[PDB]
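Participant: Please see the structure below; I have some questions.
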Amino acid sequence: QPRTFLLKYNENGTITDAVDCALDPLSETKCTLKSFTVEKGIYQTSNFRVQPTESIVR
Amino acid sequence: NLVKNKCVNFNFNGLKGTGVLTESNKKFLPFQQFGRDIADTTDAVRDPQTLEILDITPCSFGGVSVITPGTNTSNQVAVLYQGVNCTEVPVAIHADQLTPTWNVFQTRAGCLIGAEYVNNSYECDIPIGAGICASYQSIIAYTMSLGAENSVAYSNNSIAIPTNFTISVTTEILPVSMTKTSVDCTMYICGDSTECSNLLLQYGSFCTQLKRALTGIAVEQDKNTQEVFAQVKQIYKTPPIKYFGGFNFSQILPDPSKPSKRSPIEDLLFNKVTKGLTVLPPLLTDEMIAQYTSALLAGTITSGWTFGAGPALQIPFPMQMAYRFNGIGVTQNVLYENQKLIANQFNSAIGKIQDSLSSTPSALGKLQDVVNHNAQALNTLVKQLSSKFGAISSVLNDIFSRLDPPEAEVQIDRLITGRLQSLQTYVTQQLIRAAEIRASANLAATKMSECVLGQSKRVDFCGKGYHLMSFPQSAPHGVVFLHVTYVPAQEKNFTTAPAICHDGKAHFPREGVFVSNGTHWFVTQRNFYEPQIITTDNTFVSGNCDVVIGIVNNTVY
Amino acid sequence: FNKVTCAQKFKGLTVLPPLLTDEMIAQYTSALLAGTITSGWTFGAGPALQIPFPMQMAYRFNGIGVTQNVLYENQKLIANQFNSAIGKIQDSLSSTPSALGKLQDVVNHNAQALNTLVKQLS
Amino acid sequence: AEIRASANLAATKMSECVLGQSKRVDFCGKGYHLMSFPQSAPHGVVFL
Amino acid sequence: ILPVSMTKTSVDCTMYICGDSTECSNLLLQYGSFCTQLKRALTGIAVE
Amino acid sequence: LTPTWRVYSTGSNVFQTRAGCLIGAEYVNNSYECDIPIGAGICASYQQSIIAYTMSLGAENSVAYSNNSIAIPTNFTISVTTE
Ligand SMILES: *[C@@H]1O[C@H](CO)[C@@H](O)[C@H](O)[C@H]1NC(C)=O
Ligand SMILES: *[C@@H]1O[C@H](CO)[C@@H](O)[C@H](O)[C@H]1NC(C)=O
Ligand SMILES: *[C@@H]1O[C@H](CO)[C@@H](O)[C@H](O)[C@H]1NC(C)=O
Ligand SMILES: *[C@@H]1O[C@H](CO)[C@@H](O)[C@H](O)[C@H]1NC(C)=O
Ligand SMILES: *[C@@H]1O[C@H](CO)[C@@H](O)[C@H](O)[C@H]1NC(C)=O
Ligand SMILES: *[C@@H]1O[C@H](CO)[C@@H](O)[C@H](O)[C@H]1NC(C)=O
Ligand SMILES: *[C@@H]1O[C@H](CO)[C@@H](O)[C@H](O)[C@H]1NC(C)=O
């Protein structure tokens, strides 16, 4: 399933945690902000929620 | 098959793209086929198999905004939809987790889902727009309040004359200068590669222009400091004795025990504020800037304000304040009769200045914003080196060794353009930010001249209220002012009249207003209740009686 | 408000509504207008202190160096002159001889920049 | 940036021409200033 | 008459450059952090 | 490097500054007004030779906060500036 993930590394090429974007508005904001920590405030997302459907050949 | 009202990828006549088919509109004609609006992208298409029309629409261009109480606290969200009304169904198909976070409130900006609207109003916390704000266990949307409701009982023949004052000190923070940055263009974009330099000089004086532009910014920062401070070439010294008529200045005068001679307030301010690139040091160091501040501070405690217009003329502080009180419109007798009270109020007020700065998280925020901005820009510029810029490798040497000479020239040119484009973007930001700092520097210089070197009659310029004094304090990349203001208090109502007619002649007050408690009429100034017996000295006879509206009978004698 | 007087959402262009609405801004000016009539130049430097308007006019007349008796002895004449002057303001602005052009140029430039951004996509 | 300069200028007129009497020449209109009245406008302010 | 505020405009960088092209996402990402730089710059204007 | 460049690379007239190392100027213990800015309160000028020093803010004049004491002018001077 095509998704977008924010992979985090600890200077050793190993993932400590990953943000699953498009899962919910909270995670999508972290995906747009490119940071696991979000400061207090209002932010605008990049519309990662929607995904393309099956292509229609015509 | 064909699918309507979905996010499918349309492929009519080999035209790729993702959109929504919708229905047939726009009045398609045999000549008008594959039509497009000002947005182009062929918003309307004709079916290949049939003759129907499909209007392509972008897949859920909602541009939603998410409100967060910060990850430090508990996680919560309230998505605000811009333009979309209460229905909120751009793409109903989506993961079930965020379906509840589409508790429905329709604002002017749009429908807000994820918080409960509260009919109560409070000071704005998280601005959501359209006169609505947010506040976190659960975030609540509340209409902002313009302030406490107040009403003035306006009435003719009625005046409210103050009977008390209050000495108040307020803190004003103004950035004065940025951090000078110098960059070697050859070293920045062509690292350890002489062959790269052989191609860089082929581009021309593009590198020279960027270096020259940053030079003007760097020399301007020293000018800004020379404008706010360095306004008095003479360096005065605080008198040995420090008995300034009961007034206390130990919190602002330089501390002999301090190695850097910074004042206790200045020390508090300093602590709070925290290749190819270079950070040039400022011409005026803190030890010299603070010396400039001490000279102005020592030149205002004694010698009055005269020192800002010529020679310094000694004037005892109790007398100096009296004159300043005359400026606000209060007879000097008030200062001398209440010297003990005013001195205590000034001492108490200045004592709380340090606590106000320490307690406030946003204290010295203006100075910190400058530091956090240019430092971020330098970090962002450095990260541009790792950017590929559509090249085989960010390493110049790598491209040379792994590619043929006629094939390399394409790639380095691609990389050289990318690095140059990123570098000139940073210079443009610095130039724009320099203008903003320059405006503050000019504003700070004006306040130094008008509020410190003299007394300003401008309303709400030095401080909130009637301006009395001003004391500057040095700060990292900025200045701090301590405005001393006059604020009336304890007002009482009195009955007034435009004029008093005696022996057939109208008597207008030379200064102050006419007051009377109900028995006898009096003359008091407009900023302090000081009753005075009406005589011919304080009232000038002008014009015949029976020509003014609202006169009252009385015996002026 | 009357005389001052889209499809870009497809390409990502958006307009953020102001935090303070027009009614909210208009309410702020009403407080300032009410504050400066009942009280004179005192509400901006502490608690508001009531004063009759002719008394306030006389003392503002004293600011320019004119004695108070001038205002009181010509209260009717001054009021009529002031009243007629206010009336001419409405019709002068209603003619719109590019008087409100300073505000409209801000809107025109903003629309011009957005328009040229979309046209550059072609 | 230009708007901010004008916005700051409007604040000074708000605090001096309306909140008090200004002795600055040609600041609050032409002639000896007496008082001023703010009026809201779309994306701007108007002084009388 | 003095202007006070201008129109607050925010533009999504990815949508403007790439017209729903998944492959273009990769390229723009490789270009660098100009997308975040422009959004942050416009955000400061809107707040101001 | 060339022999002429070595003279300005290492010599007797060496005076390290916060800005960096300075060669070709002699550090004078006296202080005068700034002529050519260098950095960190250091200014240089060509007196015969190039001399580096610390800029002086101004003359040290002390006034007396003597209470029951006042100084009033007995003359005046009209001057014209230029902006
Ligand atoms: C005025 O206020 C001060 C402090 O607010 C208070 O100490 C004093 O008693 C009051 N009355 C007089 C006459 O000063
Ligand atoms: C000023 O206040 C400080 C606070 O501790 C005190 O130590 C000092 O004696 C005071 N000086 C005068 C002159 O009031
Ligand atoms: C009102 O003022 C008169 C004038 O001195 C005085 O005789 C009388 O006691 C006052 N009445 C009060 C303060 O209630
Ligand atoms: C005072 O104001 C009231 C309110 O209408 C008015 O009726 C009365 O005539 C006024 N008195 C004077 C002397 O202006
Ligand atoms: C007192 O007031 C009355 C009525 O306002 C007026 O006619 C008269 O001239 C005034 N003076 C004397 C001395 O009566
Ligand atoms: C003047 O100041 C001194 C301290 O320098 C103090 O002892 C004296 O009481 C003050 N008053 C004079 C004598 O005017
Ligand atoms: C001082 O006054 C005398 C008047 O004779 C004259 O020398 C001049 O006007 C004044 N001097 C200066 C330097 O202004």
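Here Swiss-Prot sets the residue numbers for chain B, with the shown residues being 532-633, 641-674, 690-827, 856-1138 in order.
The backbone N, Cα and C atoms fix where each Cβ goes, and this holds for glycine too.
Feature list, courtesy of Swiss-Prot:
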type	residues	note
MUTAGEN	B:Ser673 to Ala	No effect on O-glycosylation by host GALNT1
VARIANT	B:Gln613 to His	In strain: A23.1
VARIANT	B:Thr716 to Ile	In strain: Alpha/B.1.1.7
VARIANT	B:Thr859 to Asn	In strain: Lambda/C.37
VARIANT	B:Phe888 to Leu	In strain: Eta/B.1.525
VARIANT	B:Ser982 to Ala	In strain: Alpha/B.1.1.7
VARIANT	B:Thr1027 to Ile	In strain: Gamma/P.1
VARIANT	B:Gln1071 to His	In strain: Kappa/B.1.617.1
VARIANT	B:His1101 to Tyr	In strain: Theta/P.3
Participant: Should any of the variant positions B:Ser982, B:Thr1027, B:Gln1071 have a Cα within 10 Å of the Cα of B:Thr716 (variant position), which are they?
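Facilitator: Neighbours among variant positions, in sequence order: B:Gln1071.
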Participant: List every residue in the same chain as B:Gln613 (variant position), at least 6 positions away in sequence, whose Cβ is under 8 Å from its Cβ.
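Facilitator: B:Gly593, B:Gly594, B:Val595, B:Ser596, B:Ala647, B:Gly648 - these are the non-local Cβ neighbours of B:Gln613 (variant position), listed in sequence order.
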Participant: Would you list the recorded positions among B:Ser673, B:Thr859, B:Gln1071 that come within less than 8 Å, Cβ to Cβ, of chain A, in the order they occur in the sequence, writing 'none' if nothing qualifies?
Facilitator: none
Participant: Near chain E, which of the recorded positions B:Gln613, B:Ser673, B:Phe888 can you find when the cut-off is a Cβ distance under 8 Å?
Facilitator: none
Participant: Should B:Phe888 (variant position) be counted as helix, strand, or coil on the basis of DSSP?
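Facilitator: Once the DSSP labels are grouped into three classes, B:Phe888 (variant position) ends up as helix.
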Participant: Under 8 Å Cβ-Cβ from B:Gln1071 (variant position), six or more apart in the same chain: what's there?
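Facilitator: For B:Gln1071 (variant position), the qualifying residues are B:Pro715, B:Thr716, B:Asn717.
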Participant: Using other CB atoms within 10 angstroms as the count, which residue among the variant positions B:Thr859, B:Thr1027 scores least?
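Facilitator: Fewest other Cβ atoms within 10 Å, among the variant positions B:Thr859, B:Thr1027, is found for B:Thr859.
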Participant: Which of these variant positions is closest to B:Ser673 (mutagenesis position) if you go by CA atoms: B:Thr859, B:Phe888, B:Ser982, B:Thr1027, B:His1101?
Facilitator: B:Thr1027
Participant: What variant positions from B:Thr859, B:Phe888, B:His1101 have a chain C Cβ less than 8 Å from their own Cβ?
Facilitator: none
Participant: Can you tell me which of these variant positions sit near ligand 4, meaning the Cβ is under 6 Å from at least one of its atoms: B:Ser982, B:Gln1071, B:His1101?
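Facilitator: Checked variant positions vs ligand 4; nothing flagged, none.
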Participant: If you measure from the Cα of B:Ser982 (variant position), which of the variant positions B:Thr859, B:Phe888, B:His1101 is the nearest?
Facilitator: B:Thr859
Participant: Helix, strand or coil: which one is B:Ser673 (mutagenesis position) in, per DSSP?
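Facilitator: DSSP assigns B:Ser673 (mutagenesis position) to strand.
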Participant: Specify the nearest of the variant positions B:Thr859, B:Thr1027, B:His1101 to B:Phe888 (variant position), where nearness means the distance between Cα atoms.
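Facilitator: Looking at Cα distances from B:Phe888 (variant position), the smallest one goes to B:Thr1027.
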Participant: B:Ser673, B:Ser982: which of these recorded positions has the highest Cβ count within 10 Å of its own Cβ?
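Facilitator: Going through B:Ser673, B:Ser982 one by one, the largest Cβ count within 10 Å is at B:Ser673.
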